[PDB]
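Asker: Take a look at the following structure, please.
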Amino acid sequence: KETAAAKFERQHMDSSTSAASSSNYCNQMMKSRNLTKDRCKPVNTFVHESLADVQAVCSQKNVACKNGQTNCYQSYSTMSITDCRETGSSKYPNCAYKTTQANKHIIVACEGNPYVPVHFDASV
Ligand SMILES: Nc1ccn([C@@H]2O[C@H](CO)[C@@H](O)[C@H]2OP(=O)(O)O)c(=O)n1
């Protein structure tokens, strides 16, 4: 199996690079992280910060989650992220993405003990 917390790291953490390196980035990473195995995951954000920095977000600004739950938190500082969005030529199993680097606040849902990120909700 895989815990919620490990799945979050798998799907959203990329501390080895500080920015969306190339135009190839999303195509390479979505595949690599197994996010295009059952279908082409539509949108997925990678965070280029240390894991400790991202976990710290669970003690930052408490905001409502898009689903109405209240266990979402917004980072006080902007972070380096790469946004991956599915293109048109993208036809499963040949998923195609547009790589987009940006610096924004991230909003994650947290839970458990230790209280850690389990879902990426939004970037603002
Ligand atoms: N800016 C966004 C919005 C959504 N997602 C991911 O796409 C899913 C569908 O919105 C979200 O739940 C989240 O993945 P996950 O919940 O698995 O962290 C993301 O990575 N980045």
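Using the numbering of Swiss-Prot, the residues shown for chain A are 27-150, in order.
Including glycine, each Cβ sits where the backbone N, Cα and C put it.
For reference, Swiss-Prot lists these features for the protein:
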ACT_SITE  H38  active site, proton acceptor
ACT_SITE  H145  active site, proton donor
BINDING   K33, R36, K67, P68, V69, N70, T71, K92, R111  substrate binding site
MUTAGEN   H38 to A  Loss of activity
MUTAGEN   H145 to A  Loss of activity
Asker: Hey, how far is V69 (substrate binding site) from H38 (mutagenesis position), Cα to Cα, in Å?
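Answerer: For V69 (substrate binding site) versus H38 (mutagenesis position), the Cα atoms are 11 Å apart.
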Asker: Looking at the binding-site residues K33, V69, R111, which have a C-beta within less than 6 Å of some atom in ligand 1?
Answerer: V69
Asker: Which number gives the other C-beta atoms within 10 angstroms of the C-beta of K33 (substrate binding site), all protein chains shown included?
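Answerer: A count of 13.
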Asker: Between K33 (substrate binding site) and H145 (mutagenesis position), what is the CA-CA distance rounded to a whole number of Å?
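Answerer: Between the alpha carbons of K33 (substrate binding site) and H145 (mutagenesis position) there are 9 Å.
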Asker: Please give the substrate site's span as the largest CA-CA distance among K33, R36, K67, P68, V69, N70, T71, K92, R111, to the nearest whole angstrom.
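Answerer: Spelled out: the longest distance between any two Cα atoms in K33, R36, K67, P68, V69, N70, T71, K92, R111 is 22 Å.
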Asker: Let me know how many other Cβ atoms fall within 10 Å of the Cβ of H38 (mutagenesis position).
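Answerer: That number is 20.
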Asker: Could you say whether, by DSSP, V69 (substrate binding site) belongs to a helix, a strand or a coil region?
Answerer: strand
Asker: Round to a whole number and give the Cα-to-Cα distance in Å for the pair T71 (substrate binding site) and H38 (mutagenesis position).
Answerer: 6
Asker: Among the recorded positions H38, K67, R111, whose Cα is within 10 A of the Cα of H145 (mutagenesis position)?
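Answerer: So far as Cα distances go, the recorded positions lying within 10 Å of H145 (mutagenesis position) are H38.
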Asker: For the C-alpha pair, I'd like the distance in angstrom between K67 (substrate binding site) and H38 (mutagenesis position), rounded off.
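Answerer: Cα-Cα distance, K67 (substrate binding site) to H38 (mutagenesis position): 12 Å.
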Asker: If one looks at the chain holding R111 (substrate binding site), which residues at least 6 apart in sequence have a CB under 8 angstroms from its CB?
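Answerer: Listed in sequence order: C52, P68, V69, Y123, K124, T126.
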